[PDB]
Amino acid sequence: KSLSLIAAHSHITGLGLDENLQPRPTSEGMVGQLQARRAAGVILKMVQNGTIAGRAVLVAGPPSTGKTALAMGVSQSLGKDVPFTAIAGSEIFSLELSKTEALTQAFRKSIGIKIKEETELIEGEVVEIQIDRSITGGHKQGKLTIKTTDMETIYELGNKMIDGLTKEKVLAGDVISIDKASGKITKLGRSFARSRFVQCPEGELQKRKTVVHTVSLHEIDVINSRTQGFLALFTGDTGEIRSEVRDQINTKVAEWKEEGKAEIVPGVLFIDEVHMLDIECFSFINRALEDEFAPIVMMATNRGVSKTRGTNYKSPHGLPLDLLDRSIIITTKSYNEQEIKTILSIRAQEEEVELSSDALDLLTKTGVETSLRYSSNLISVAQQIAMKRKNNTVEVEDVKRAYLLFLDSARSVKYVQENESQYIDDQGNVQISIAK
Amino acid sequence: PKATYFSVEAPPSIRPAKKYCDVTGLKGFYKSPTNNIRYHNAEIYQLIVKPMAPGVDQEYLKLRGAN
Ligand SMILES: Nc1ncnc2c1ncn2[C@@H]1O[C@H](COP(=O)(O)OP(=O)(O)O)[C@@H](O)[C@H]1O
C-alpha cells in the first residue's frame, strides 16, 4: 500500500462480480455499467487463465463514465504477483528513446517470470557472544550463543564470521538473521529486554524457506544487455536495448519454461488516453501483438471521429482502421440519477463524515446538472466550510456556499462570454483598463 | 628411533571429521551450551536434552570420548 492518501479511485477494491460473472448492482465500491463490468470480468478471466497472448481491448465512451475506474477495478481484482503497467499517451514520446523502443519496454514490463527458490536462513536471539580475541597473528576465535523459544545452542565461529560480526555490531539480546551462503547478517531488532523492539523468534533454527521471485522480462533484458547494469532500472538510462539480447532472453525463457524451472505470468498493460499516440506508434502496436510474449493491452479513449496524430485525415475513436480491426471494443454508457447518488454516497462515506440527506440530494441534482466529478470535488470543500462553521454534518447551506465559490465548467464558460474584453483572446487583444 | 607397537599407531586425520548428534546420530547442527550435547532439532532438544537426568551427559560424551 506504501503511503496512500485518498484519491479518486480509492474506493474501488475490484470488480463487483459473482462466481458466474454476473455483476452485482453495487459491490466492491463500484456501481453500474453492468455490461461493461461483465466484459471486464471476462477479460479478467482471460488474464487469469494465461493461455491467450496479445489481445487488445478498447474501453471507449463519454468522459467521466468510469473507464479509468474500470481499468483500476481490473488492476485491483488481479491482485499482486501479476504485472500491471499503467502508462499514458504522453509518456512514450521520449527525448532519449525512440517511440517503438519505449513501447517495447512497456510491453515487456507486463510479462513476468515466476521462479521458486529455496534458500537457507538462521534466525534467532543472541544470548551471548564471546570472542577470544588473543590475536597473536591474523587468526581470532569466538563462540556464539543463539536462542529461540525452542532452541538454545552454541556455535564455533570461523574468522569470516568474526569479521562479519565485528561490523553490524551484535550485542547480547539482539535478533539476527544469518545467511550462511553469503555471510550477510541482518539486525531485525532487539527483543523484549527494556528493563526498535521486535518479538523473540520462534523455534527451529536453521529453517529453509521458499521465496517466490517474480521478475519482468524488462529487468532480464536490462541485465543481459551487458553495458547497462541493474542501475538502469532505477536511473532510466537503459538506452536502446538491442534486439539480439531480446532474442536471447526469449530463447532462454522458452528453455526455462520447457525444462520447468521457471513459470511465465502474463500481465496487463493499460494505456490511458491512447488517442495521443502517433501513427508510427499505432503501426508498432499493430504488429507488436503477434509475438507470443505479448501482454493483454487495455486502451481507453474518449474521442469521437477525430484526426490521427501525425496524419491529416479523420478516423473513428481517434484510431486508424486496422488497429480498430485488431481489437474488441468495450462500450460504456453515462449515468442516471441513482448511479450518481450511489457514487457520491460511497465517495462521501469514505472521504469524510456523513451528510444530511437533503444535502446529498442537492449533490445529486448538481451532479446530474453539471458533472459527477464537480460534485465529488464539491464534497470535500463543503465539509471544510462545515468545519469552519463548527458543525459535524454537512448541510444544504454549506453546499450552497461551496457552489457559490467554486464554479463548474458551464458557469465559467458563460461568465467568460459576458466578460470578453477583460480577457485575452486568440489574437492577443485585451482591455486591461476598466475606464471607457 | 624406531618402535613396533607405537609406530603402527594410526595418526589423527587431517580432514575434519563429520559431526553427529549424540542421542539420535543425524547431523548435529546444534550443540547445547550447558550440556555440551549435539542434537538434531527442537523436539529432540526439549524432549531429551533438557529433561536429561544428570550424570548422563558424561556417558553421552564417553561414546565420543569427550567426558
Ligand atoms: N461505476 C462507478 N463506480 C464508482 N465510481 C465511479 C464509477 N464510474 C465513475 N466513477 C468515479 O467517477 C470519477 C471520474 O470517473 P473516471 O474514472 O474519470 O471516468 P472515465 O474513466 O470515463 O473518464 C472517478 O473518481 C470514479 O471513481
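Residue numbering in chain A adheres to Swiss-Prot, whereby the residues present occupy positions 15-209, 220-460 in order.
Technique stated in the header: electron microscopy, 3.5 Å.
A Cβ is built for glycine as well, from the same backbone N, Cα and C atoms used for every other residue.
Taking the Cβ of A:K81 (mutagenesis position) as centre and 10 Å as the limit, one finds 25 other Cβ atoms among all the protein chains shown. Annotation comment: Swiss-Prot describes A:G75, A:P76, A:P77, A:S78, A:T79, A:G80, A:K81, A:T82 as ATP binding site.
Non-local neighbourhood of A:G80 (mutagenesis position): A:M44, A:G46, A:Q47, A:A50, A:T356, each in the same chain, at least six residues away, with C-beta under 8 Å from its C-beta. Under its mutagenesis entries, Swiss-Prot includes A:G80 to A with the note: Growth defect at 37 degrees Celsius.
In three-state terms derived from DSSP, A:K81 (mutagenesis position) belongs to a helical segment. While the structure shown retains the original residue, Swiss-Prot records the mutagenesis experiment A:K81 to R with this note: Growth defect at 37 degrees Celsius.
Listed in Swiss-Prot is the mutagenesis experiment A:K81 to A, annotated as follows: Defect in snoRNA accumulation. Growth defect at 37 degrees Celsius.
Of all the Cβ atoms in the protein chains shown, 20 others lie within 10 Å of the Cβ of A:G75 (ATP binding site). In sequence order, A:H23, A:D296, A:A324 are the residues of the chain that are 6 or more apart from A:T82 (ATP binding site) and have a CB within less than 8 Å of its CB. A:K81 (mutagenesis position) sits 8 Å from A:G75 (ATP binding site), taking the C-alpha atoms as the reference points. If you take the C-beta of A:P76 (ATP binding site) and look for same-chain residues 6 or more apart in sequence within under 8 angstroms, you find A:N326, A:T356, A:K357, A:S358.
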